[PDB]
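The structure under discussion appears below in the form of structure tokens.
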Amino acid sequence: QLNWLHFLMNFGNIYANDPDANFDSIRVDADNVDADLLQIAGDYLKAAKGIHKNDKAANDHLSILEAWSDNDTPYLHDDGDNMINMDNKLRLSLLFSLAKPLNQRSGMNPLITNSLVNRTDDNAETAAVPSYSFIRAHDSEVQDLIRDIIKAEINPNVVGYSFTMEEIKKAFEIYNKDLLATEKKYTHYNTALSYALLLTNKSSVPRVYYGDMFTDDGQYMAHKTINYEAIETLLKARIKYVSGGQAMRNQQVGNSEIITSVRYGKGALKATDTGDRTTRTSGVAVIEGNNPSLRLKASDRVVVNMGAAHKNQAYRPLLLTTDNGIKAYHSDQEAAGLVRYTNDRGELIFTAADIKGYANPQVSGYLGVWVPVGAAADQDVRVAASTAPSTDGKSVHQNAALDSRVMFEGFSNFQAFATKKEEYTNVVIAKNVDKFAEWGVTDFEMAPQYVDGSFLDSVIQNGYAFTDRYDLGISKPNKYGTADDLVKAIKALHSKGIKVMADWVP
Ligand SMILES: [Mg+2]
């Protein structure tokens, strides 16, 4: 229903008499999506928000399709890029090359080529097709893993997803211990390696999942994951360093392989571009392996071309793999003891002294990330959207301005129920908006707000009549707080210029 969409996009106007309390954008939350409905949703955004006119209008109302497939990408593209779809091939490359157990783990080449964008050499001012990229989401796998854990370790007779509260309790004890284990029976390997690629890739809007920075269970933002520090470090570095063209390479070395991923720096689309002073102190190198047994030969070298702005230059680590986890460096001074140089050609050179396989709770393989020395404390290589008219018939354009955005899926289906007002998700969001701004979050994907411990979207969406979808914590609190708490959260995100995405189930 399009009149329910109209209500959601005017919730601030209708409930609060306050346009600053309106949602900015739409998550089209499908089973199957009819192409006709995608066209009508696009028509709403063009008529109401003028997204066809220029990138500033489009990027202030950036809307997505969630249909668990790539299938609608051609139709969305042909209909004028009025919303962006997921890059499902890249998600599957991250899952199989990095996250899977060793006996199912793919070679690393798909991380480069098995995507909407072949990132071997991505030098485009504007990518052909816009997208968002992610590794996990609220319904990507946890419900399945909790079922697997209960079936294997607690109750082998369980039918479907019909669990007792005590079964889910016990299953999360096992799940949470597995997150902290080197040898993982259930949970994903190499989360930080997946985020290092997601947050340095060109030509996609990355979406960070709440449950990769905080525990999937327990109170909102109460318990940081072991990967919180690595992911926060990458998010802050993305603002400061991540710009320009991309090169990805895949080298056989010793008994295994590595990939390299380079961004040339702001104002350098090609490896030959020299750019300006800001190009010199931006860009990044990511080095990854997915094999804990990786050992380089004494003669093995990994030569990493940083681009023509980076000849004869000091580099320092951002993230390095250690025996026990990942060390983060928060300044040039903190990394002073590990400075290395590019040569006359702008190449970093790594050896067995730098790269080997590790097995720890965060890494199954290898991660190293390097940034140029000398960035100002306030350096920000993001760019604002153009107000010049769009001239190709498309609304959303995957250019440097869209690449500057970060989406945050700001909920877990398995969050604990608040025991006091201070624990309500929407109260906590309002209190912590400075943190989302620090991370470069531009688009905040909120939980469904209408009026329950269900963790299956199927059960939730079946459990509420069409009138229930107008009750956004109004008749009684939703799981996330009162309607007034929702209004305050939307206004708080707007106070930092962060856009807020409504969950629209057609
Ligand atoms: Mg969905």
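The residues of chain A that appear here are 423-452, 454-874, 878-932 by Swiss-Prot count, in order.
Method reported for this entry: X-ray crystallography, 1.5 Å.
Keep in mind that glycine also has a Cβ here, set from the backbone N, Cα and C atoms.
Where Swiss-Prot documents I474 to T as a natural variant, the accompanying text is: In strain: MT4239. Cβ neighbours of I474 (variant position) (same chain, under 8 Å, six or more residues apart in sequence): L468, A480, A481, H484, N505, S818, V819.
Swiss-Prot lists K512 to R among its natural variants, and the accompanying note reads: In strain: MT8148. Reduced to three states, the DSSP call for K512 (variant position) is helix. The Cβ neighbour count for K512 (variant position), using a 10 Å radius and every protein chain shown, is 16.
Under a cutoff of 8 A between CB atoms, and with a sequence separation of 6+ in the same chain, the neighbours of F519 (variant position) are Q527, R528, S529, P533. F519 (variant position) falls within a helical segment according to DSSP. Annotation of the natural variant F519 to Y in Swiss-Prot: In strain: MT8148.
According to DSSP, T701 (variant position) is assigned to a helical segment. Taking all protein chains in view, 18 other C-beta atoms sit within 10 angstroms of the C-beta of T701 (variant position). What Swiss-Prot notes for the natural variant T701 to I is this: In strain: MT8148.
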- Spatial reach required of the 3 unmodelled residues, as Cα distance in Å from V874 to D878: 8
